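What follows is a set of notes on a single structure, which appears directly below.
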Amino acid sequence: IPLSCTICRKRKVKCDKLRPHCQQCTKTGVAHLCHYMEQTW
Ligand SMILES: [Zn+2]
Ligand SMILES: [Zn+2]
């Protein structure tokens, strides 16, 4: 599966992976909660 950030998976909107914060989190203003799930684990 692809990654998705922690709020984007909860609303179930398409995560974007724009650095720094997504198009979602810019617009709602949850850029603070914008972190993509790590691929190391
Ligand atoms: Zn996202
Ligand atoms: Zn995000």
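Note that chain A is numbered according to Swiss-Prot, with residues 60-100 shown in order.
The deposited model was determined using solution NMR.
Yeah, the Cβs are placed from backbone N, Cα and C, and that goes for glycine too.
Under DSSP, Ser63 (mutagenesis position) is assigned to coil, being neither helix nor strand in the three-state scheme. Other C-beta atoms found within 10 angstroms of the C-beta of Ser63 (mutagenesis position) number 19, with every protein chain shown included. Per Swiss-Prot, mutagenesis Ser63 to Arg is noted as: In CYP1-18; activates the expression of CYP3 (Iso-2) while reducing that of CYC1 (Iso-1).
Around the Cβ of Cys93 (Zn(2+) 2 binding site), the same chain contributes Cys64, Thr65, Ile66, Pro79, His80, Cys81, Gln83, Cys84, each under 8 angstroms and 6 or more positions distant in sequence. Summarising the annotation, Swiss-Prot assigns Zn(2+) 2 binding site to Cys64, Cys81, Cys84, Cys93.
Annotation comment: Swiss-Prot describes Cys64, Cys67, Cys74, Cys81 as Zn(2+) 1 binding site. According to DSSP, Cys81 (Zn(2+) 2 binding site) is assigned to coil rather than to any helix or strand.
Of the chain residues outside the Zn(2+) 2 site list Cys64, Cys81, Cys84, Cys93, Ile66, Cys67, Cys74, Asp75, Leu77, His80, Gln83, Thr85, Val89, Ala90, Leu92, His94, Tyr95 have their Cβ within 8 Å of the site's Cβ mean position. Residue density at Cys67 (Zn(2+) 1 binding site): 23 other Cβ atoms are found within 10 A of its Cβ, drawing on all protein chains shown. The DSSP secondary structure for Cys74 (Zn(2+) 1 binding site) is coil.
If you measure from the Cα atom of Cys74 (Zn(2+) 1 binding site) to that of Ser63 (mutagenesis position), you get 5 Å.
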